[PDB]
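> Below are the structure tokens for one structure; questions will follow.
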Amino acid sequence: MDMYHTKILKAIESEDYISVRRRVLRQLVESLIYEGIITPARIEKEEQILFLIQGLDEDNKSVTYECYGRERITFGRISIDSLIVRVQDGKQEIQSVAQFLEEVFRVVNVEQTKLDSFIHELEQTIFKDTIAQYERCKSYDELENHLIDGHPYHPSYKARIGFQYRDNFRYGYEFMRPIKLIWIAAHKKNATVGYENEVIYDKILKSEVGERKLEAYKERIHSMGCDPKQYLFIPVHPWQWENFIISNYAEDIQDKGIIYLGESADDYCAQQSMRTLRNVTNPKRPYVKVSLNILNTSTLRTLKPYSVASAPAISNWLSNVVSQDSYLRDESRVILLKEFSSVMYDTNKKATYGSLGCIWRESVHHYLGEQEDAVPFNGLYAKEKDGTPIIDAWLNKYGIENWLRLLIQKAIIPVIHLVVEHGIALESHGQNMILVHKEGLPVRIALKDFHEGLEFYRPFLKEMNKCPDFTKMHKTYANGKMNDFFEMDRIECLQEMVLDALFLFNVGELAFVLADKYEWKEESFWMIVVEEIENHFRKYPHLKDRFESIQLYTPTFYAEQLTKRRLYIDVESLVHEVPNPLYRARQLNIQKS
Amino acid sequence: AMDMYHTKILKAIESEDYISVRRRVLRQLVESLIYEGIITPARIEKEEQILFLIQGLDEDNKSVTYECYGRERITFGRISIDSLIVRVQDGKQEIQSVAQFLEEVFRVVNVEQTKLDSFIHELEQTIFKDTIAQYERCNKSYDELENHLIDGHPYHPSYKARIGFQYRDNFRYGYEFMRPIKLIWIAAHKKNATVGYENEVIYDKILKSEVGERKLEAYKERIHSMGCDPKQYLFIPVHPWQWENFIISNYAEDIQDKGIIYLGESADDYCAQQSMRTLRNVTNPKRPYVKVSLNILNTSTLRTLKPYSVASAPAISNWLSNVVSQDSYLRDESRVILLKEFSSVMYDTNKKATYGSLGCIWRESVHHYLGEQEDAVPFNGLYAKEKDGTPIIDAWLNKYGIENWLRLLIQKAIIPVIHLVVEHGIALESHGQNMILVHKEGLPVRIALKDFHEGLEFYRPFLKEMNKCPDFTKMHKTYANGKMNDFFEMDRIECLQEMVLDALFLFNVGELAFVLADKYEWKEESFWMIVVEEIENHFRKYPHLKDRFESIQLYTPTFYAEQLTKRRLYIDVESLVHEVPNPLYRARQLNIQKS
Ligand SMILES: [Cl-]
Ligand SMILES: [Cl-]
Ligand SMILES: [Mg+2]
């Protein structure tokens, strides 16, 4: 029982445990109410709404949870502004997420086994975020790690299922511990580089492994009676290696389908993603994104085999699109961090699916000019331990309206441009975006993580015949159907990625911060947004009909219910209708002319 | 950097011990799938041998066949598979993938996919954990044998799963590695913590010894300086894996509110037994064992302690102790030892997820009982073998002779268990790990029994005193809301016959008959004819037991044995039981032919 043991106990006994508990509860309740999963009584007061949530205790008798909140013009999102108080005889602030959920779900029905996992994820989030917060007291690399807060919406934004406290201290991105990758050799019976990636992959091994070290690895392979020409080389997260590959691949290790080689020469360090590591020794070198079998936000951190296969072809396709577009290339100067090489070992087995794979991505340091710095886009709405907006200084310096205008211009507009001019919808969540700035002045946007979340509407492409052919890349694409991967047959996929991903779940978080902290009204926020959208597309008259057909000004739209998906089995279409703030903003924008 | 433990794991996986373990795990798997009728291969009979042809389908839905040779044995019709398991499609190849074997076989035969995946995972983890153990083993007192029999269960195809241990934890806590460990002491608030039923006085006394007055005093002073009242807490020892990987992360809210308070480490070192949640005191061998909660899955079940069973443990042991001390045969002739679970404590809340997760039962050290020339061996040790295949009882058999040794064994070991059933209506769970042979240089002396709290069944009409039967309904709220057959008490007399045939014989004593036949050419028929003679010899001394003995029907031709593997492949099923022949039946027929 060492110092890390002591740390963990102190973290829990501290005020940071209370604070983290209150936050998970807050976020949980906002989400249940917003999505209409529960339906409290609502008593209106001047600004606030008092919600009364019904439940039943273990004894099948009545209980109320009280809290005060707001229903916001920004997509009708709910903010809970107070403690969540359990009323039976006497009032007390809720101590147990588990108790809260089960009392509340005796009244409203859910699938029990889903409830159980969800409760476990919320508890683990509290646990893991408690010690992150207890452990905290810039520039891009530091900021990635030091914004430890994680997701503003998802009740369990920290679960890390499969990490107990020591692994968490070792691997959690908040702690910034250097680590080494494990190099293995993987037999070509089951291993493949990314589609049409062979030349690039062979070149990247030269710089990544090192030339001499690679020769020495091949000699060792020969010294076992194996033929190095029959193998590819894959880096593996050391946690993944020790806790997953060794036990689940034993059969491949015994027959030399997999050969342990050794440790990377360079040290690496986790990013917000944690399956994504930067080279600490040489920061110009590519990041590596590797398989991790760990459950964070209800999904395993595995890399899908079809997705790994296609990552390089996708980055090459996108890079061409952007390079032939004068606005994106010359004016907004958008940055795409290319996932330019990939490799994987994929056997039939269901249990190991997506468990060993790697994608290399360009460092954002390749792109940063001198004088330029970068911040993760979800950092723009982040706060200091004492609750001060991390962008406070900048806003004081540049003014709120001017800073926000520039932000919309350098960051939001290019994303929407891509949707309307190209029918290409990049996953627009804050975690995919990085703002490049100069002393806090917004300059250009960088985008990443294409291989997982990209969507597109084929008829809008400039060249349909240049659209990468997915069916030739993987048997899974080949046997798949329309809408399963990347391609939508519905034009509404475009409207939805913009309203839902870009605005409701990401940029909208900024509007909350500016309203509550600087008294900059949400109506004025969406005003600026409409104005900049309009200033852009007025320069592109041929886009007029198409802009309209996308309907960004629709008075309401159907938004994903992300939390409901966690409580229910069928989950076919879980959407709820919400108001669209752009609608009213545009009506006022029109009157104002 | 990757260390020497990493290097070991890799060498073990890359070695020949991996091939043997894989082969063994496949063998036990196929044996039980055929035995329980989960699959029904074609059977082609040679003189003795059977060729088994098992159907499957590959992923392209093309037929495949698995082939092996084996036997159906007179001992309960158990299946022995004597040859490698070969996959036949185009060519023939020994099967390398337990997952593939199971996937192909279950494309033909329907199971629950979900259960199939877990089972495959457990089989792979078994292979993985046992490979490291077989690889580390080299080429003996009681304590030394507990940790040196590394083979685990001869029936269950995954006998090593240990779901929740990766290789490093396995090295630390796996009983094969005999690593000394410290218990973690916690204080638990009496709002949720209780001593076992009517155990308060014995518990207070046992904390004196186990913690020490000095430490306990210092423990109380620590709680007091946190502004908590030392009189509101009990004290529970926790496995250090359980504390760090389970309690700390799942009890955070109890730690926050001082429902649970960390005190420190035990003074003494402990070492795991075959059970791994049961720890012996290494520093002071006469001190009691600790059986503690562990949330890991071995053989498909969580290693938690059921709260109701922790609560009734001290009372069950007092009850059994009294039954023995008033019976001349058991007390005087047999001299049976019952290692008493004499104290227990737990912290138990509502939460479903932590159910059974923090609990402790203390048990008497077998060293309390051993005479000056006596030693002890775990009962499943009797059928264990050395890495090279020599039965570990080999020297003893050479010294006393086989028939003489087997008769003494039956007379001192098997008879008193059966006596308990017939005279007392009490069936202790009689499997191999519940029994300890006490011997003098390999001469069988007497039997010691353990693990009462979970396993025991009884038939109320058979009790010598039905009113001395402990009233469980008063001990825990789960017993009081429970129904007949739920815990400990069976309404059917067949409960008793099944505990003898199925637990004592089929899954335990029968394994010895296999070893004697295959190693020494001692025929299974002779083995069972000795068992019958000895049972008869005993009961001819107790005429008052005749009609009771008859009604139990140990000589019935066929009976219903548990299907243990089937249970791992289905959520719900109609039976769980299958009919097997009883070797005591024919043996008795023949024993009768003497007169
Ligand atoms: Cl980083
Ligand atoms: Cl012999
Ligand atoms: Mg046992």
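The count begins at 1 with the first shown residue.
Per the header of the entry, the method used was X-ray crystallography, 2.4 Å.
Even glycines carry a Cβ here, placed using N, Cα and C.
According to Swiss-Prot, the protein carries these features:
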BINDING   B:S275, B:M276, B:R277, B:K291, B:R303, B:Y383, B:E454  ATP binding site
MUTAGEN   B:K306 to M (Swiss-Prot position 313)  Increases acceptance of polyamines lacking a secondary amine
MUTAGEN   B:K306 to A (Swiss-Prot position 313)  Preference for spermidine is not completely abrogated, but activity is increased with unnatural nucleophiles such as spermine, l,8-diaminooctane and cadaverine
MUTAGEN   B:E454 to D (Swiss-Prot position 461)  Displays selectivity close to that of wild type
MUTAGEN   B:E454 to A (Swiss-Prot position 461)  Increases relative acceptance of spermine, norspermidine and 1-aminoethyl-1,3-propanediamine
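On this model, are these features tucked inside or out on the surface, and what's nearby?
According to DSSP, B:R303 (ATP binding site) is assigned to a strand segment.
B:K306 (mutagenesis position): 19 other CB atoms within 10 A of its CB, across all protein chains.
DSSP assigns B:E454 (mutagenesis position) to coil, not to a helix or a strand.
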> At the unmodelled stretch of 6 residues, I want the CA-CA distance from B:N139 to B:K140, to the nearest Å.
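Flanking Cα atoms, separation 14 Å.
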> The record lists B:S275, B:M276, B:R277, B:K291, B:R303, B:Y383, B:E454 as binding ATP. What's the largest Cα to Cα distance among them, in Å, rounded to a whole number?
25
> Where B:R277 (ATP binding site) and B:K306 (mutagenesis position) are concerned, what is their Cα separation in Å, rounded?
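One finds 14 Å between the Cα atoms of these residues.
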> With every protein chain in view, what's the tally of Cβ atoms within 10 Å of the Cβ of B:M276 (ATP binding site), excluding that atom itself?
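Result for B:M276 (ATP binding site): 20 neighbouring Cβ atoms inside 10 Å.
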> Could you list the residues of the same chain, at least six apart in sequence, whose Cβ is under 8 A from the Cβ of B:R303 (ATP binding site)?
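Listed in sequence order: B:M276, B:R277, B:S293, B:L294, B:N295, B:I296, B:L297.
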> Measuring Cα to Cα, how many angstrom lie between B:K291 (ATP binding site) and B:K306 (mutagenesis position)?
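Rounded to the nearest whole number, the Cα-Cα distance is 12 Å.
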> What subset of the recorded positions B:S275, B:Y383, B:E454 lies within 10 angstroms of B:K306 (mutagenesis position), using C-alpha positions?
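Within 10 Å Cα-Cα: B:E454.
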> Can you tell me whether DSSP puts B:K291 (ATP binding site) in helix, strand or coil?
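Its secondary structure by DSSP: strand.
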> Reported as an integer number of Å, what is the Cα distance between B:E454 (mutagenesis position) and B:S275 (ATP binding site)?
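The separation of the Cα atoms works out to 14 Å.
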